Amino acid sequence: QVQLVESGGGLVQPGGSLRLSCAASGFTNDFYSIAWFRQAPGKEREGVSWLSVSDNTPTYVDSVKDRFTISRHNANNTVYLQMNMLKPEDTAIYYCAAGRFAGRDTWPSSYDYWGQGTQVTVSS
Amino acid sequence: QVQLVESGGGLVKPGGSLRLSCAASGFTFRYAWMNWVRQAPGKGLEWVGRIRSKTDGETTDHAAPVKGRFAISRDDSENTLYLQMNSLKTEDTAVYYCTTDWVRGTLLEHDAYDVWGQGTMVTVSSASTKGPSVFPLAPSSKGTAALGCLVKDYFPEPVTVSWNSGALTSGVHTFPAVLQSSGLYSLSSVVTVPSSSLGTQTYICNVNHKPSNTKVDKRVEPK
Amino acid sequence: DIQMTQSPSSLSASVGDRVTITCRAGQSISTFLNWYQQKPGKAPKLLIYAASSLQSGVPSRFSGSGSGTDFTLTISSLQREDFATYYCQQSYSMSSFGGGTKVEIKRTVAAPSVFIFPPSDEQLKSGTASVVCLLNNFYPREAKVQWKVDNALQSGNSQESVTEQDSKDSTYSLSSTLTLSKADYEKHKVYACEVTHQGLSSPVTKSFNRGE
Amino acid sequence: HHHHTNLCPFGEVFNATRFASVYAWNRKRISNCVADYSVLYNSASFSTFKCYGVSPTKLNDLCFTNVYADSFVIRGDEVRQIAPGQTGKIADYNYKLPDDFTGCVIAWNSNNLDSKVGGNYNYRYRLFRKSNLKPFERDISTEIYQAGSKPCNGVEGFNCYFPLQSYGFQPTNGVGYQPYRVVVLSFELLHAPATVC
Ligand SMILES: *[C@@H]1O[C@H](CO[C@@H]2O[C@@H](C)[C@@H](O)[C@@H](O)[C@@H]2O)[C@@H](O[C@@H]2O[C@H](CO)[C@@H](O[C@@H]3O[C@H](CO)[C@@H](O)[C@H](O[C@H]4O[C@H](CO)[C@@H](O)[C@H](O)[C@@H]4O)[C@@H]3O)[C@H](O)[C@H]2NC(C)=O)[C@H](O)[C@H]1NC(C)=O
C-alpha cells in the first residue's frame, strides 16, 4: 500500500549540486512526515532533513543547514531534497522514510516506511 | 519507623581486625542501597564504602583510604549490613555510620543519605581499656544550685551520662572529654537545679562505659 | 573521588542574617550534590539533595542552587538552632564530602555563672584530688580561668572543656579541672578559680577552704 | 506574581532537575496560562517532536478543555515506543498511548543530566506484568511478580522476581542506551463550531 520511490543520486565533484526525490504513494491524507536518513560507510543511519507535510514545516541538522533545501511539490506528491555545495563528507546511501505523524524524529525506528536508498558519492 | 542501629566497635590493636554490624528496621532491607560513612573525632565526614541492593547487582565500592583492607557485605536474610575491617590503623579511629539512600515512594535519589544510625566508635590503639571512676560534684552552700558528676580516668571513648535515668534533662551540660596527660580521658556532667529541691529531690547520674562494661549510678548529695 | 572544596570553613552570623556556603568540585558533577547538617553529638541530617531539592520537612529558609562545578547552600534568615556544621557531598563518581562549614551564631554578651566543686572524699581515698570550676551559659566563647591555691597562681595542672554552642540561648559552658595529689592537696587551705570574661566588670573569684 | 495571562510554567516541566521513572510517570495538568507551542515545535532542543491527531502549527489556534504534560525518562532505543500502536516493555508495562491519541510526543537526549559515573540507577522501568497497560494507565505496584504456577509468597526467587529494573545510565553508554527525557502533551478539545475556534 504505502510505498516510497527514490531517485536522484549519482557522482559529483566537491562543490557541485544534486537533487534527490522521494515519491510517497498510498497515503490517505497529508497527515504524515518525511525524513532523509543517510548511512555513511560503516556509520549508522543519521537524519539530515525533515518535512512534516500536513503543516509544511522543514527541519535540518546544523551540518547541512544552509546547503540543503527540502520541499514538496503537491502535484506529483513528491518531496525534493536540493543538495548544494556538496562535500566529501556527504558521501552516503541516502534513504527517505515516512511515518504517520506530523513532526520529526532522529530515531530511524520511529519511521515505519522506508525506500531502498540512492547512492550519493562526492569525490574528484 | 526507619531505624538503623550500629553494633560492634570499640578498642582494637593496631594491625588487628574488627567487624561492624548495622541492624535495619522499618523498611524492606533487600531493596535499599547501604553505605558506610565515618567521622574521626573533631574531623569531617569521610565516605567509607557502598553496596547496592541485590536487585541492582549487589556491587560494592570502597574509598581509596580503605581499599584492600575493608570489605562491605550484606545479609538480607537477617536485615544486617556488615563492614569487615582488617589491617586497622590509627587513622581508622572514627565513629562509623551506616546509611540508607533517600526513597520517598516512586521517587528515588541514590547516595543521598537520609536515614543514619547513631554511629559506633572504633578506637585503634595499643593502649588498654580502663573503666572510669565516677565522683560527685556536690552542690555547695555558698536561687539556683548546680551539681554534677566527674567521669575520670577511662579509656577508650566514649561514655554516656544521663540524670535520674533519663527523667532529668533540662539544664544538663555533659562536657566533651579531655585527654589527660596520663593517656586516659576525663569528663564531667553537670546540671543546674533550684536551690529549694536540694533537700527533697534526689539526683543520680547514670554513667555508662560500654568499652569496659562499666555501669555506675552515682547519687549526688549536698556536702 | 572528586575533591569537594567547601568555603568558608567557619563563619560568624547573627539571628536573621543571610548565610551562603559554597562547594566547588574538581570536575563537573552535574547535579548529584547533597547538603548535610550535623549538630553536636548527633548524626548528619540530609537537608538538600539533587543540588536544589529540599528534604521533606526541612524549613523553607534553606535552599540550594548550582550545577556542574559550583554549588551554593543558602540560609535566608538565620535561626538559633540552625547553628551546626554543614557538609556537602558529591554523588557522581563514588562519594566524597566537603571539608565542612561550621556556622557560629552571634548574640548579646552574657556573663558566666561560676561554681566551684571540692574533690569528693571518695576520690581523696584514691589519692588524687580533682577540683572542678564551672562557667555556665556565657557568650562570647573567650574566657580565662585562673586557678589560685593559697594565692599561688597555678599552671600545668588544669584542663578545660567547652560545650558546643547551645541551640537555644546561644551560650557556651566551660569546665576547668585542677588536679592535685592527695598529699599535695592536703598541704593547702584556700582553693579558688578566678574567672575573667567580657561580661564581667572585674574578675569573679569562687573559692573554698579545704575542710569547712 | 500570578495572573491568568502569564506564560505557562512549561519551564517547570521541561527543565525540571529530576524526572520521574517511566513506570511512575509524572502527570502535570496545565491551566490558567498562555502558551506558544509554535516556539516548542521549532526548538532544536528537541530531537523528537511528533504530534498526533492535530497539527503542531495550529495548536495555538485551538481551544482546549484540558491539557496534560506527562513526563518520564527512558533509554534512547525506547523512544519509538512512545507512540500510538506500539509494543515493547515500555509501551506494554509502563506508559501506553491510545490509538486515538491527540497530542505531541517530545524527547531530547539527557545524557548530560541523568548519567553518572558508575551508573545512575535512579531511573527504573517495569519489566514484568500479567497484562498490558490500558492507555494512560499507571501501575506503580512493587509486588513480587509470579511467573510459574507456584505462588510467590512475597519474596524473590524461583519464577518470582521483582517487577522493576533500573536503568544504569552511564555517560559512556551507546546512544540507544543513553537517557532521553520525554514530555507527552495530550489535549482535550472544545466541542464547538469551527467558526468559533
Ligand atoms: C530551559 O532552560 C533553557 C536554559 O535557560 C537557562 O537556565 C534558566 C534556568 C535561566 O537561568 C536562563 O537564563 C538560562 O539561559 C532555556 O533556554 C534559554 O531560553 C532563553 C529564552 O528563550 C534564552 O535567553 C534568551 O536569549 C535571547 C537572545 O538570544 C533573548 O531574546 C531572550 O530574552 C531577552 O530579550 C527580552 C526582550 O524581548 C528581555 O526582556 C530579556 O531580559 C532578554 O534579554 C533571552 O535572553 C537562552 O538563550 C536559552 N538558553 C539555552 C541554554 O537554551 C529554555 O527556554 C528553557 N525551556 C523551558 C521549556 O523552560
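Residue numbers in this text run from 1 along the chain shown.
Positions of Cβ are set from backbone N, Cα and C atoms, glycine also.
Listed features, source Swiss-Prot:
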MUTAGEN   D:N15 to Q (Swiss-Prot position 343)  Reduced viral infectivity
VARIANT   D:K89 to T (Swiss-Prot position 417)  In strain: Gamma/P.1
VARIANT   D:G118 to S (Swiss-Prot position 446)  In strain: Omicron/BA.1, Omicron/BA.2.75, Omicron/XBB.1.5, Omicron/EG.5.1
MUTAGEN   D:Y125 to F (Swiss-Prot position 453)  Decreased HLA binding to NF9 epitope. Increased binding affinity to human ACE2
VARIANT   D:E156 to K (Swiss-Prot position 484)  In strain: Beta/B.1.351, Eta/B.1.525, Theta/P.3, Iota/B.1.526, B.1.1.318, Gamma/P.1, Zeta/P.2 and Mu/B.1.621; May enhance affinity to human ACE2 receptor
MUTAGEN   D:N173 to Y (Swiss-Prot position 501)  Increased binding affinity to human ACE2
VARIANT   D:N173 to Y (Swiss-Prot position 501)  In strain: Alpha/B.1.1.7, Beta/B.1.351, Gamma/P.1, Theta/P.3, Mu/B.1.621, 19B/501Y, Omicron/BA.1, Omicron/BA.2, Omicron/BA.2.12.1, Omicron/BA.2.75, Omicron/BA.4, Omicron/BA.5, Omicron/BQ.1.1, Omicron/XBB.1.5, Omicron/EG.5.1; May enhance affinity to human ACE2 receptor
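Taking the features listed in Swiss-Prot, we show where each one sits on the structure.
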{"residue": "D:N15", "record": "mutagenesis position", "DSSP class": "coil"}
{"residue": "D:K89", "record": "variant position", "DSSP class": "helix"}
{"residue": "D:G118", "record": "variant position", "DSSP class": "coil"}
{"residue": "D:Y125", "record": "mutagenesis position", "DSSP class": "strand"}
{"residue": "D:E156", "record": "variant position", "DSSP class": "coil"}
{"residue": "D:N173", "record": "mutagenesis position", "DSSP class": "coil"}
Between D:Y125 (mutagenesis position) and D:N15 (mutagenesis position), how many Å separate their Cα atoms?
22
Given the recorded positions D:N15, D:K89, D:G118, D:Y125, D:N173, which pass a C-beta cutoff of under 8 Å against chain C? Sequence order please.
D:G118
Candidates near ligand 1 among the recorded positions D:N15, D:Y125, D:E156, judged by a Cβ under 6 angstroms:
D:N15
Under 8 Å by Cβ from D:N173 (mutagenesis position), same chain, sequence gap 6 or more:
D:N111, D:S115
Rounded to a whole angstrom, what is the C-alpha distance between D:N15 (mutagenesis position) and D:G118 (variant position)?
24
Given the recorded positions D:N15, D:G118, D:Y125, D:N173, which pass a C-beta cutoff of under 8 Å against chain B? Sequence order please.
D:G118
With an 8 Å cut-off on Cβ-Cβ distance and a minimum sequence separation of at least 6, pull the same-chain contacts of D:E156 (variant position), or say none.
D:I144, D:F162
Which chain-mates of D:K89 (variant position) that are at least 6 residues away have a CB under 8 A from its CB, listed by sequence?
D:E78, D:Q81, D:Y125, D:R126, D:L127
Could you work out which of the recorded positions (D:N15, D:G118, D:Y125) has its C-beta surrounded by the smallest number of other C-beta atoms within 10 A?
D:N15
